[PDB]
Number of protein chains: 2
Amino acid sequence: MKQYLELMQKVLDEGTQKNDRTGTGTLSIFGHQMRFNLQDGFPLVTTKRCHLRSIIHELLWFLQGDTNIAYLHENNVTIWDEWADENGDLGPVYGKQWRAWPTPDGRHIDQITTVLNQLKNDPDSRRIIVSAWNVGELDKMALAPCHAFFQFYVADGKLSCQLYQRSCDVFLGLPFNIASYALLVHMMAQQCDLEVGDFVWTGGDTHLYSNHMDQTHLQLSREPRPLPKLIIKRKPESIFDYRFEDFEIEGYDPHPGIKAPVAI
Amino acid sequence: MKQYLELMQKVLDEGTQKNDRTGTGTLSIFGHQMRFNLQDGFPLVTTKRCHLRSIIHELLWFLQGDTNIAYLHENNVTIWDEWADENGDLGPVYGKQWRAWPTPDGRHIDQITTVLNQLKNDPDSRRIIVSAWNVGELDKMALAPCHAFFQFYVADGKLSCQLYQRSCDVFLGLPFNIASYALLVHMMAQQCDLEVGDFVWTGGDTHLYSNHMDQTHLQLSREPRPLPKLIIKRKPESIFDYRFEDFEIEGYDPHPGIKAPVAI
Ligand SMILES: C#CCN(c1ccc(C(=O)N[C@@H](CCC(=O)N[C@H](CCC(=O)O)C(=O)O)C(=O)O)cc1)[C@H]1CCc2cc3[nH]c(CO)nc(=O)c3cc21
Ligand SMILES: C#CCN(c1ccc(C(=O)N[C@@H](CCC(=O)N[C@H](CCC(=O)O)C(=O)O)C(=O)O)cc1)[C@H]1CCc2cc3[nH]c(CO)nc(=O)c3cc21
Ligand SMILES: O=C1CCN([C@H]2C[C@H](O)[C@@H](COP(=O)(O)O)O2)C(=O)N1
Ligand SMILES: O=c1ccn([C@H]2C[C@H](O)[C@@H](COP(=O)(O)O)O2)c(=O)[nH]1
Ligand SMILES: [Mg+2]
Ligand SMILES: [Mg+2]
């Protein structure tokens, strides 16, 4: 997609070489923002084929508050495999913080339910926020939340969402991150009888891995195809009652998939 | 400053008329980013005189984990008066989260100390993060955190910082928010023997109050002057040992101050 390729090029042009936790090395910029008007189409990267089924199942999984990968494995989704322990656990990552953020009282806050209620009851609120950045639980997590903090906004009957992503593997992660949040916005907008507005993506450490460079140069040579259209085939009774079969992506005409290794 | 006036003008032009918590009424946009290279000058707004005394005191007060306005009152800094209870308490707002984020353990995490330790010891970390957004404490706070989430980055000997601000009163708050985080970066840079890099400001609900409209037109009519330069007079033993007297601003030649009422 145009903004995605622009970002990729910017990292090449303006990124600094920078070592990384994984061992591999990156070109990195700090601070970036892109906007996707979800009325223009569903922002699924077309310059390579993305594994939408993994994106859909992963979001459904977050929404269930699940942090054991058994569900992903039941649906043949492997993107979380490297960080799961022997029992399939990842610790209290996104799903847990989204549905059951823990507090001293032995209490738990369902941020997704809260945000739904704000959207329905108080859409003008300026604190329609979900955070996965539970400082007190970070060391229990297999991996620190990357898509850390997001906020919704309503105007002119349209639901917008801004994500703050602290760290972004532009080649592997970002297409998943964009589509996942774009999908959540549609779902939430459906539940709240709103139209979809913008997804605003904001990045912190935004990088290309040194061993994704061939892939990146290949992708940059490709022309973006028109955005597909997301169809939701029914209206589940709540944001928690969706199933994989509810979604169809129409007119997704991507260029071929490009293989690249995840830096563990 | 050019980027500040540009934003102000953007809100006026593109902003949606929207109701708000305080009942004042606003023009609002969602999602905006600005970048200040702190090497170019200290980003203290020049198209009106800004009260750096209040910015410094609030920051020292944050860093002490203090959440009672008593220290602010003592130095005649009155910005928080509207929200304190009788005993001067604001509840567990920024200072408490920054210094003593309580965990479900009887434990307290000091995020400022962790960030310094990260900067000194693991500067390439992509999770040098402070969050004020403690979901389980929000109901006890006098005000939900505005400047909610921030992240540091180190490249080329320079410390950059990105703030995610969920809600931003562009006329009153933003100039303080910008200066406050710019000052913080300088202090952090100093305490980590780094230079200053960029301050990246990212906004969620970014707005102008209907009753700051005369003030905004005044300010928009004024040409920015050169940015001032921050002087720190000594180097304290830690990030926690700074005193209001440590700070001089040189070459600040603002247009006259512009009065505006806060929306309580
Ligand atoms: C954003 C996001 C969701 N995640 C992903 C997403 C995609 C991937 C991934 O490896 N994608 C590849 C493979 C996708 C995939 O599973 N494809 C199936 C399986 C193919 C295969 O087995 O390789 C298929 O094509 O049939 C791709 O997009 O081509 C890995 C983690 C998270 C899980 C934890 C994680 C660690 C990550 N670490 C790193 C460091 O390189 N980068 C990430 O982007 C990254 C992303 C994630
Ligand atoms: C960003 C920030 C820090 N804050 C401020 C900062 C400044 C102000 C403010 O009223 N500033 C005025 C006065 C600044 C000031 O301290 N002036 C005194 C004036 C004398 C006095 O009255 O004491 C002086 O120069 O000495 C101004 O910049 O023109 C209010 C809150 C926070 C504290 C809680 C808060 C609520 C806020 N509410 C609202 C809704 O309109 N907007 C905010 O920007 C806002 C900002 C804040
Ligand atoms: O540091 C700050 C504090 C908060 N504000 C403004 C933003 C809002 O206009 C107001 C907080 O109101 P709410 O968003 O919670 O409804 O204060 C700001 O601009 N900077
Ligand atoms: O949703 C995600 C999760 C992770 N990453 C990438 C960013 C980094 O390359 C890596 C995580 O490494 P750290 O930032 O935690 O070091 O995975 C993403 O792009 N999106
Ligand atoms: Mg894999
Ligand atoms: Mg005042």
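FYI, residue positions are counted from 1 along the chain as it appears here.
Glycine is treated like the rest: Cβ placed from N, Cα and C.
Swiss-Prot lists A:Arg21, A:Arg126, A:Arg127, A:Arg166, A:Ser167, A:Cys168, A:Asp169, A:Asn177, A:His207, A:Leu208, A:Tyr209 with the feature dUMP binding site, giving experimental evidence as the kind of evidence. According to DSSP, A:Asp169 (dUMP binding site) is assigned to a strand segment.
Under mutagenesis, Swiss-Prot gives A:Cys50 to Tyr with this note: Shows 0.2% of wild-type catalytic activity, but substrate affinity is not affected. The Cβ of A:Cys50 (mutagenesis position) has 20 neighbouring Cβ atoms from other residues within 10 Å, across all protein chains displayed.
The secondary structure of A:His51 ((6R)-5,10-methylene-5,6,7,8-tetrahydrofolate binding site), as reduced to three states from DSSP, is coil rather than helix or strand. Taken from Swiss-Prot, the feature (6R)-5,10-methylene-5,6,7,8-tetrahydrofolate binding site covers A:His51, A:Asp169, A:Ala263, and the record attributes it to a large-scale study or a structure entry.
Counting only same-chain residues at least 6 apart in sequence, none has a Cβ under 8 Å from the Cβ of A:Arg126 (mutagenesis position). Among the mutagenesis experiments that Swiss-Prot reports, A:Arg126 to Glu is described with the note: Shows 2000-fold decrease in catalytic activity and 600-fold decrease in affinity for dUMP.
Annotation comment: Swiss-Prot describes A:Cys146 as active site, nucleophile, evidence class experimental evidence. The number of other Cβ atoms within 10 Å of the Cβ belonging to A:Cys146 (active site, nucleophile), over all protein chains shown, comes to 20.
Within 10 Å of the C-beta of A:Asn177 (mutagenesis position) we count 20 further C-beta atoms, all protein chains included. Under mutagenesis, Swiss-Prot gives A:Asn177 to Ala with this note: Shows 200-fold decrease in catalytic activity, 20-fold decrease in affinity for dUMP, and 10-fold decrease in affinity for mTHF.
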Least buried by Cβ count (within 10 Å) of the binding-site residues A:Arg21, A:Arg127, A:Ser167, A:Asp169, A:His207: A:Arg21
Neighbouring C-beta atoms (10 Å sphere around the C-beta of A:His51 ((6R)-5,10-methylene-5,6,7,8-tetrahydrofolate binding site)): 16
Cβ under 8 Å to chain B, applied to recorded positions A:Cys50, A:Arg126, A:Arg127, A:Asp169, A:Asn177, A:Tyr209: A:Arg126, A:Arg127
Contacting recorded positions for ligand 1, chosen from A:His51, A:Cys146, A:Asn177 when the Cβ sits under 6 angstroms of any of its atoms: A:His51, A:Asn177
Using Cα positions only, nearest of the recorded positions to A:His51 ((6R)-5,10-methylene-5,6,7,8-tetrahydrofolate binding site) (A:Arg127, A:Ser167, A:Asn177, A:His207, A:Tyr209): A:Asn177
